[PDB]
Amino acid sequence: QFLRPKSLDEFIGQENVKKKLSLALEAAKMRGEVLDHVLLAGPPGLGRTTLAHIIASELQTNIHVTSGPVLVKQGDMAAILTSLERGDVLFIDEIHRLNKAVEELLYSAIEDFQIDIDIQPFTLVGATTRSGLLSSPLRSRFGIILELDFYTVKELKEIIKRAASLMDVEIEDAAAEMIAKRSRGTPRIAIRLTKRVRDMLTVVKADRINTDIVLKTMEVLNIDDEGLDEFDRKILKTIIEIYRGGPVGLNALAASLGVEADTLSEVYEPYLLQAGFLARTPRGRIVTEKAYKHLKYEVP
Ligand SMILES: Nc1ncnc2c1ncn2[C@@H]1O[C@H](COP(=O)(O)OP(=O)(O)O)[C@@H](O)[C@H]1O
Ligand SMILES: [Co+2]
């Protein structure tokens, strides 16, 4: 809520994305034109939803939030489309999860702003974990595709220091750095960790968040020096123990973990791959030497 950027000026990091989006936004506003469709792609907690709202606010139009799975029958999509006002933003999270029914109606609406038997010109903003998850057709409809990658430790530290300030708590630089290094490159994680560290500060009655307080918090939260949580470790341990380090297929791995292949590949794998703990091969996923050493498993 109060911790969510209200404009690009408040949006830390993602310089490439900001410059690209800013170019298009400022131009459209200056011409009083409807912004071209925008695709926001990247792992969760990186700011896709945040950017969608910023786009609407900058254009000074209304944003209509919806989810791919939430829309089943064309009736749901129609009601939403016909409620759009000129320049409004239609934000669809998990846009790649749109069934053939609603998707066909959407592709149609953005071809000439009209349906089966007239829609006000609008800007479609989709959010997806992976741009490839989108069908070839609908995918070619976005004039602006923004690929968000994990944030740097420095950017995360800045976001953490900002969140602490908004929560009325002081924090030392080294402490903010420590949280950033454990935030798995994600703003969402960094902010939630900061709230939990704030709770520790409260209970120990300290004047400001320091490294000691952060370490105490990480121990309680079971977050290791690499920012890995319980589930991250379970993924690596399962590959190591049950599958001898891999390669193991995504479906097989998800079945053993008792989770959907999607949550695995879309939510947890991205950072594990980025940080060099996991690798993908044609035969399946495998763990790296870094994984064994980090989890203290003898390298076979
Ligand atoms: N660049 C950023 N600067 C500051 N906070 C950010 C940034 N990106 C994301 N956040 C924060 O992290 C949380 C997660 O963002 P959100 O936009 O909901 O992620 P996504 O839709 O990609 O899953 C939000 O609370 C938000 O206010
Ligand atoms: Co497979």
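Numbering of chain A is taken from Swiss-Prot, so the residues present carry the numbers 17-133, 147-329, in order.
Per the header of the entry, the method used was X-ray crystallography, 1.8 Å.
Backbone N, Cα and C atoms are what each Cβ position is placed from, and that goes for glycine too.
Following the DSSP three-state reduction, the secondary structure of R170 (ATP binding site) is coil. In sequence order, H53, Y123, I126, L153 are the residues near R170 (ATP binding site), counting only same-chain partners six or more apart with C-beta under 8 A. Look at Swiss-Prot and you will find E26, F27, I28, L62, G63, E127, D128, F129, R170, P216 tagged as ATP binding site.
Less than 8 angstroms from the CB of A156 (mutagenesis position) sit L56, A57, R64, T65, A68, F107, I108, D109, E110, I111, each of them six or more residues away in the same chain. Quoting Swiss-Prot on the mutagenesis of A156 to C: 38% DNA-dependent ATPase activity.
In the three-state DSSP scheme, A156 (mutagenesis position) falls into the strand class. Looking at Swiss-Prot, you'll find the mutagenesis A156 to S noted as follows: 32% DNA-dependent ATPase activity, allows branch migration.
One entry in Swiss-Prot concerns the mutagenesis experiment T158 to V. Its note says: 5% DNA-dependent ATPase activity.
One entry in Swiss-Prot concerns the mutagenesis experiment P216 to G. Its note says: 11% DNA-dependent ATPase activity, allows branch migration. Taking the Cβ of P216 (mutagenesis position) as reference, residues of its chain lying under 8 Å away and at least six apart in sequence are, in sequence order, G61, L62, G63, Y180, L185, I188.
One mutagenesis experiment catalogued in Swiss-Prot, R217 to A, is accompanied by this note: 43% DNA-dependent ATPase activity, allows branch migration. Listed in sequence order, the residues of the same chain lying 6 or more apart from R217 (mutagenesis position) and placing their CB within less than 8 Å of its CB are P60, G61, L62.
In Swiss-Prot, a mutagenesis experiment is listed as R217 to K, annotated with the note 5% DNA-dependent ATPase activity, no branch migration.
Long-range Cβ proximity for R314 (DNA binding site), meaning a same-chain Cβ under 8 A and a gap of 6 or more residues, is found for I268, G275, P276, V277, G278, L279, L282, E298, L307, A308. Summarising the annotation, Swiss-Prot assigns DNA binding site to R309, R314.
Between the CA atoms of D128 (ATP binding site) and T158 (mutagenesis position) there is a gap of 28 Å.
For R309 (DNA binding site), the spatially nearest entry among the recorded positions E26, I28, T158 is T158, judged by CA separation. Maximum C-alpha to C-alpha distance over the listed ATP-binding residues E26, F27, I28, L62, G63, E127, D128, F129, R170, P216 is 38 Å. Missing residues between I133 and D147: 13. Distance between their CA atoms: 8 Å.
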